[PDB]
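Working notes, beginning with the structure itself.
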Amino acid sequence: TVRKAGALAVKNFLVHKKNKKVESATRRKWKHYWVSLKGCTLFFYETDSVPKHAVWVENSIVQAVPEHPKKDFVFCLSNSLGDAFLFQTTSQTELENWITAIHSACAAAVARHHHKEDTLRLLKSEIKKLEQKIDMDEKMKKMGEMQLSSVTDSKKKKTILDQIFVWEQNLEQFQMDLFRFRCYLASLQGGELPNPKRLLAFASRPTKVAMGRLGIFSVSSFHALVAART
């Protein structure tokens, strides 16, 4: 079946090159296409009988993009790949659908991969435990800033900076993982996505620097470089 479908504005915005590395695609001016949202597959078929380019929208994350230059009404998906992509719709209404939609089919396959029945039951099951990962590691690393500081023996500082640039990048992953399960158990529920500010907030400095390599520390941005690691 098709969750929904129609015609959009395809312009790639960043992809996962080999060796964990995020980069802005070649300046391709917004292209055309039509497309239907079959479960996890986001097929794209041409003007006026077989799609001429695919997109397996798994676990991915779409954030609004009303920020973009001229062409108003804009979307933005972060592919489990580490890929970036940006579709431009007809109205904030259609902006709802494909978004609240896609976000659905994605979190959907999730319900499946984990062989569970109730949507919100998996989400809530993931939502909870996730933070548990937080406070335990969100502290585990804190505790180190509390020792590495008072320590001075060079060998126990290089093993500290370790489980830190380590616990920092496990922290990151974690939350950007929540904004998923949530902005998913949120579409599925009807209330607006969470706060895109809170998202960035807990985002790594070193990790932010890169978000500076490319462009605008974008919600998508730190959801992009985020997976190129995964």
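What you see of chain A is 433-480, 489-670, where the numbers are those given in Swiss-Prot.
Every residue, even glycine, has its Cβ placed from backbone N, Cα and C.
Per Swiss-Prot, the features are as follows:
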- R622 to A: Reduces PARD3 binding; when associated with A-645 (MUTAGEN)
- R645 to A: Reduces PARD3 binding; when associated with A-622 (MUTAGEN)
Distance in angstrom, CA of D480 to CA of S489, with 8 unmodelled residues intervening: 10
Inter-residue Cα distance where the pair is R645 (mutagenesis position) and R622 (mutagenesis position), in Å: 24
Sparsest-packed among the mutagenesis positions, when each Cβ's other Cβ atoms within 10 Å are tallied, from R622, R645: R645
